[PDB]
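Chemist: Before we start, here is the structure in question, set down as structure tokens.
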Amino acid sequence: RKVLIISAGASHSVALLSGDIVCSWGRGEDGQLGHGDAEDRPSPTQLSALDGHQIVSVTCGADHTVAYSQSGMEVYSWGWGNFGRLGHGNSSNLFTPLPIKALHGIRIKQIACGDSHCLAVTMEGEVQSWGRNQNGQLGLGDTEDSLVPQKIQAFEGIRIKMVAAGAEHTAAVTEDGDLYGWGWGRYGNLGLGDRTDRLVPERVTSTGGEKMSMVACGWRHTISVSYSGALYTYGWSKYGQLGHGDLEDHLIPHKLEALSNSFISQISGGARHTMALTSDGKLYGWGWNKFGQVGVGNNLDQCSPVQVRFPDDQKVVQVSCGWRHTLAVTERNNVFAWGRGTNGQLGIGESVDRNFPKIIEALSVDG
């Protein structure tokens, strides 16, 4: 019963557990939960179709989910199908997982989903993308949607470490630490200096001197971390989601100085909030907080990082933001949720908003 991976989208939440079990909950009416029907589930619900497929990761886009198995060399997807986001060669919704034929046999390193597009990194550092491409977020050269995966040629030669997908933009880091951005850019969230879209990856030259190790994306903002553990945000800060103690927008990465003492080892981007996990198990939240999603016990927005408190200060080992809610796994193998819960995405049975971490009993040691 070790909770291994957590992911969250617009109104649903999925989890991989030890023993080869996927759980999903939240909004089900577009098929995002993968149980063969369109019913919402306010408690974690085992996804029987994936029992024993030896899944190793799960990732949510806004209204779909993607899973993959390394031993089976098989990627699966389900949920809302419009614009090709499920990658099956059509735009049909799917209420049960189905393998993406195009990726069978591919050795997958990582998958990232946005509102309507996805990206796979292979173990050899190439990247394929599919889904909505209206603002160039597939990174392939134009604004034509792709219902199946196509390789990003611009990265020929370059080995990609990690990708992240926001609403309509994309970001990536190479093995060498270069930082890239493409897609919708109106809000500066690509890090390039301007407000113009890019149809292929363009390299972020202004990285504060530093090689970058990870990336993460919200609706209109981007987060990046450097090899030294320093955190950088860029894009829209109307709700404080850039975390700099103001509401200024930034068109290039901007170091978050209040955290410059800490080593960030994991970042996540919600719609208009941000989560940063330090190497020592402290979870800092900020941004939009109308539904409680920052986890600091009130419903006031936060333009500076605030620590999310857990019982007996047990340390957080993993965090994932949905649009309007947050999920975290602790070292005491507990799972906590907070933010908007009106669709069951918190997984606590009763569908109500919570503004500080509340344990998910179906998945946690404690209660």
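In order, the residues displayed for chain A correspond to 15-381 in Swiss-Prot numbering, which applies throughout.
This deposition comes from X-ray crystallography, 2.1 Å.
Using N, Cα and C of the backbone, Cβ positions are placed for all residues, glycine too.
As listed in Swiss-Prot for this protein:
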type	residues	note
MUTAGEN	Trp39 to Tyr	No effect on function, homodimerization and interaction with COP1
MUTAGEN	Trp39 to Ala	Loss of function, homodimerization and interaction with COP1
MUTAGEN	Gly145 to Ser	In uvr8-15; loss of function and interaction with COP1
MUTAGEN	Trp352 to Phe	No effect on the interaction with COP1
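Can you walk me through where each of these features ends up in the structure?
Modeler: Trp39 (mutagenesis position) has a Cβ environment of 29 other Cβ atoms inside 10 Å.
Listed in sequence order, the residues of the same chain lying 6 or more apart from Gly145 (mutagenesis position) and placing their CB within less than 8 Å of its CB are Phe97, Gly98, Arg99, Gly101, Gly128, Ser130, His131, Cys132, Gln151, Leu152, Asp159, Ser160.
A 10 Å cutoff on Cβ-Cβ distances gives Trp352 (mutagenesis position) a total of 26 other Cβ atoms nearby, all chains included.
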Chemist: Looking only at C-alpha atoms, tell me how far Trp352 (mutagenesis position) is from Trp39 (mutagenesis position), rounded to the nearest Å.
Modeler: 14
